[PDB]
Amino acid sequence: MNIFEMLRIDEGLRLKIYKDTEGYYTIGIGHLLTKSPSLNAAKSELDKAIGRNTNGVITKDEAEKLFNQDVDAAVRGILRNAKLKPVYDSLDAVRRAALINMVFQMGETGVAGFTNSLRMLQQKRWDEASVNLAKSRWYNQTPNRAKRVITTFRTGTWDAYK
Ligand SMILES: [Cl-]
Ligand SMILES: [Cl-]
């Protein structure tokens, strides 16, 4: 298992514009297009992202390309973040993937907001971090995905994904 496989399980793959769990226009493997309610504004972002007139539909290759860019961006965002970097550097490979997943889902700012959990992860207090991570809108809104990520932080294994 690796970060790509992990995120592919959590996000799924859809080749036509769809609405994410928050009601936002998305496509591919969890690629947010816009927070605007307009489908036209989403098709326009889509065409710009892909470099062609897509009419709201993309191919598997195009989906995978956006995905590669997005994972790369998440990692680079973590490495540039004064709050996230130190946590990422302190973790083992498996748990680093857990942190990337959260950043991919809610963005760098959002995760940097989990101040107390970040501190607990850095201190390697797995059980305690797991409890604190669950006290969040994230956990209440997407509980199955949150549990998978949280178990990954708790155990340092890919068990929730196998
Ligand atoms: Cl883009
Ligand atoms: Cl869920």
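For this deposited structure, the header notes the method as X-ray crystallography, 1.8 Å.
Cβ atoms here come from the backbone N, Cα and C positions, even for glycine.
While the structure shown retains the original residue, Swiss-Prot records the mutagenesis experiment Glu11 to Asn with this note: Loss of 84% of enzymatic activity. Reduced to three states, the DSSP call for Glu11 (mutagenesis position) is helix.
Annotation for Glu11 (mutagenesis position): same-chain Cβ neighbours under 8 Å, separated by at least 6 residues, are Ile29, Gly30. For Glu11 to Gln, Swiss-Prot lists a mutagenesis experiment annotated as follows: Complete loss of activity.
Feature annotation from Swiss-Prot assigns active site, proton donor/acceptor to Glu11 (among others).
If you draw a 10 Å sphere around the CB of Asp20 (active site, proton donor/acceptor), it holds 17 other CB atoms from the protein chains shown. Residues annotated as active site, proton donor/acceptor in Swiss-Prot, with experimental evidence given as evidence: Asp20 (among others).
Listed in Swiss-Prot is the mutagenesis experiment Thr26 to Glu, annotated as follows: Complete loss of activity at neutral pH; covalently bound substrate. Of all the Cβ atoms in the protein chains shown, 20 others lie within 10 Å of the Cβ of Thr26 (mutagenesis position).
Under the three-state DSSP scheme, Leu32 (substrate binding site) falls in the strand class. Around the Cβ of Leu32 (substrate binding site), the same chain contributes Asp20, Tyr24, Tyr25, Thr26, each under 8 angstroms and 6 or more positions distant in sequence. Here Swiss-Prot flags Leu32, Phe104, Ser117, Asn132 as substrate binding site.
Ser117 to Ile appears in Swiss-Prot as a mutagenesis experiment; the accompanying note says: 500-fold decrease in enzymatic activity. Cβ neighbours within 10 Å of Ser117 (mutagenesis position), excluding its own Cβ and spanning all shown chains: 24.
Among the mutagenesis entries in Swiss-Prot is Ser117 to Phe, noted as: 10-fold decrease in enzymatic activity.
Quoted from Swiss-Prot, the note on mutagenesis experiment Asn132 to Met or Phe is: 2-fold decrease in enzymatic activity. Counting every protein chain shown, the number of other Cβ atoms lying within 10 Å of the Cβ of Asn132 (mutagenesis position) is 19.
For the mutagenesis result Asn132 to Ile, the note given in Swiss-Prot is 5-fold decrease in enzymatic activity.
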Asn132 (mutagenesis position) to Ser117 (mutagenesis position), Cα to Cα, whole Å, comes out at 6
What whole-number Å value do you get for the CA-CA distance of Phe104 (substrate binding site) and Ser117 (mutagenesis position)? 17
Most distant Cα pair in Å, residues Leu32, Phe104, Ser117, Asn132 binding substrate: 27
